[PDB]
Amino acid sequence: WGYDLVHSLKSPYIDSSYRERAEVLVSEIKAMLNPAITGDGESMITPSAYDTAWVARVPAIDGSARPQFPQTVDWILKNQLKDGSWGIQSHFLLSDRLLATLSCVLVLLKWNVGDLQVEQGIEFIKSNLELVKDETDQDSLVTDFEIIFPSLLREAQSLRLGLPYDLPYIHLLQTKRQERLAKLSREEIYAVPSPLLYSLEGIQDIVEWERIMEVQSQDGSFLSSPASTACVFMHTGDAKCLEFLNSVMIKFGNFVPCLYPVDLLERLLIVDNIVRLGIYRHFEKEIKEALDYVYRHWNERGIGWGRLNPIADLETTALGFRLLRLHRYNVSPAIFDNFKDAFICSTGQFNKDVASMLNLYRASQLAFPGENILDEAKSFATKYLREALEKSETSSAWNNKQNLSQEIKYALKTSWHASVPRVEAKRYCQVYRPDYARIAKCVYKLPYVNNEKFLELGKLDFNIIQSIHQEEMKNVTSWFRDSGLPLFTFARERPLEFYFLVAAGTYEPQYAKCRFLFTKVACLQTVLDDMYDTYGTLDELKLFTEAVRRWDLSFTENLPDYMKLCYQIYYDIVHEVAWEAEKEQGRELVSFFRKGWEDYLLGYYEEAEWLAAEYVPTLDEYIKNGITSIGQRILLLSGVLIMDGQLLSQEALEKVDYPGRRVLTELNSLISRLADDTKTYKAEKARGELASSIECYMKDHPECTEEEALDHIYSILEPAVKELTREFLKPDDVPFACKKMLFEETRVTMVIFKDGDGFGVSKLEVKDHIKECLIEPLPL
Ligand SMILES: [Cl-]
Ligand SMILES: [Mg+2]
Ligand SMILES: [Mg+2]
Ligand SMILES: [Mg+2]
């Protein structure tokens, strides 16, 4: 550990060639995304054999005995898989292959072509249907499979195709179809747009086609589904339906996908993945263009995956809310009322429902003060997700191959606030799949979202940043060794821990100086802390505190030897920080820093007097002192004022730093003090340490229990965390990098104190985070 471990690191990723390579990847990615963000190549989605076969059914509008879109028939004839099914070869999903193959077989028969393909398709369907022994064999179901497949299979039955209609699994599916159809409000089909519009081709006996146009989308589609629209067209001759089908053929050539457009969901998925891979800083322009488009279509009624959907989609809407808010757009959690009653979202195909609830769960964590609906959403999504873990569908072959249960479990144990940013990006680089397949009417892929380039850049960029930090850690530990701080043997040496506290969140190459000075100050502070609350005597501390007031090196002749040294190092670090800040800021700051240091250490001295008198403060007193004395404020200031290119006027600084006000530095200090207390008060109580916030409350409330006391501390912490979030994301003219630096340091602090049982901080978990974040690179 420390000096020896760090100087043994020799990362190759430091060489300029790696960053130059990463820049080529950045340019390639910009070029790849351009059609989706700026051009007309939006909605890049794979073919749906199933939908293509429905479009192929449409007879020529000139009345001739041939398809209106003969290129789709040609496509189908040419794209059968080796096993006789139609679908995407990379991924096998039984329900997808069954539905698509039966769909294709039937249209080839309609046009009396493809005898061989039909023969091979029928064999696939028969042979695979006979492999199903029980329900656990069926695997994940494509959208509305239970409704559509029995309908499509009855069409085959009327043609007397050689299929096993009498299998128990087939009877079960009809049973499931009835179950679904029974909850249907049929009269309302025509008045209130619903998810079933996506699959009208499966409920043809139910729909009065003469009334269904009322819920048609503006582009002529039925909930963006080519199959569903083709069906309505063949029943009605509706011009707008035909226009939709034409527009999709024009866009894709000789096939159609199972959803179109997916303009909103695709843009959001692109941004989500770029952000989670930790590569967002390279694509500010593209993220802004993408989110601006989404925001244009954002409305009080929510959004669908496609901007023309006549009903909102929770998945897209929850994702949109989170990414928009995170990027400082103004959105209200009131949009979630669109998914309530008397919360529902228990209808639809399983993967979509789970995705919607994962997204709702993550969105709920971005709550601002007073947003009760998000607390409700959090509770609801949590319960949903825990139940989903117990459902057999979650353990289907399809879901297991994608590690769904692992993903759900990870989401539930992960608090957005209590996250290490660099670590989350590293971890996502290890989970992201370039060939990820999604499910709707058929299995599909979105290559703008899931591709090799994203991952290539993710892993490389992570490794480069890490190697840069490793060189910085050599500088840190080298400075530390010669700094004099190791001479204070009453204090633990933790230079890497403090470097991690800042570098795990504020990682960009240009902020080397910020990280360096922040680490120096934190190293000094741990000594000052041990000195005031443990090692020093009150009379010694009174002397040190007077020296603090005087700012005079000559005055230290009066101090004990160890304090003479401590004062010298303190004085040097304070003024090095101040010089750097004045350089970056172009205005005087020595006086402001000095006042900050005095208030902080006078805070320690007040606490030292309490300890000496065995005084237990009121909770109000303890928190007041703690906000000032815990040390986060002066430490944060020591970093935030020396960020390359980040100008903070007094006016701007006061927006994020203002003792006595609920601004970023104040909230961080409050949260740090109380989170620490919740994590540590029990070990400290046992050791006989001076009272914490818990103990102070109990003195204030003699009859209250320890349990009530701890609950009260959390009742202070939780509101404070929401305010922190709002202060961070709030639109203003404070350089965002500065606000982010403050917020991210708070987030890493919260990681250290997460899950406060009172026992103490896990020193081993800290080491593991440092190892993961700063020591071990990603294999390429
Ligand atoms: Cl996959
Ligand atoms: Mg202390
Ligand atoms: Mg201490
Ligand atoms: Mg503590």
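Chain A is numbered as in Swiss-Prot; the shown residues are, in order, 35-376, 380-817.
This entry, so its header tells us, was determined using X-ray crystallography, 2.0 Å.
From the backbone N, Cα and C atoms, a Cβ is placed for every residue, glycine too.
Taken from Swiss-Prot as is:
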type	residues	note
BINDING	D566, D570	Mg(2+) 2 binding site
BINDING	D566, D570	Mg(2+) 1 binding site
BINDING	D713, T717, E721	Mg(2+) 3 binding site
MUTAGEN	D570 to A	Abolishes catalytic activity
MUTAGEN	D713 to A	Abolishes catalytic activity
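Among the recorded positions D566, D570, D713, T717, the residues whose Cβ lies under 6 Å from any atom of ligand 4 are, in sequence order, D713, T717. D713 (mutagenesis position) and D570 (mutagenesis position) have their C-alpha atoms 16 Å apart, to the nearest angstrom. Separation across the 3-residue hole in the deposited chain, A376 to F380, is 9 Å (Cα atoms).
Candidate recorded positions: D566, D570, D713, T717. Those with a Cβ under 6 Å from ligand 3, in sequence order, are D566, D570. Under 6 Å, Cβ to nearest atom of ligand 2: this is the test, and of the recorded positions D566, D570, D713, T717, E721 it is passed by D566, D570.
One way to see the shell of the Mg(2+) 3 site is to take the Cβ centroid of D713, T717, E721; the remaining same-chain residues with a Cβ within 8 Å of it are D714, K716, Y718, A720, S729, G795, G797, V798. Ranked by Cβ neighbours within 10 A across all protein chains shown, the recorded positions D566, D570, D713 are led by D713.
In the three-state DSSP scheme, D566 (Mg(2+) 2 binding site) falls into the helix class. For the recorded site, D713 (mutagenesis position), the DSSP three-state label reads helix.
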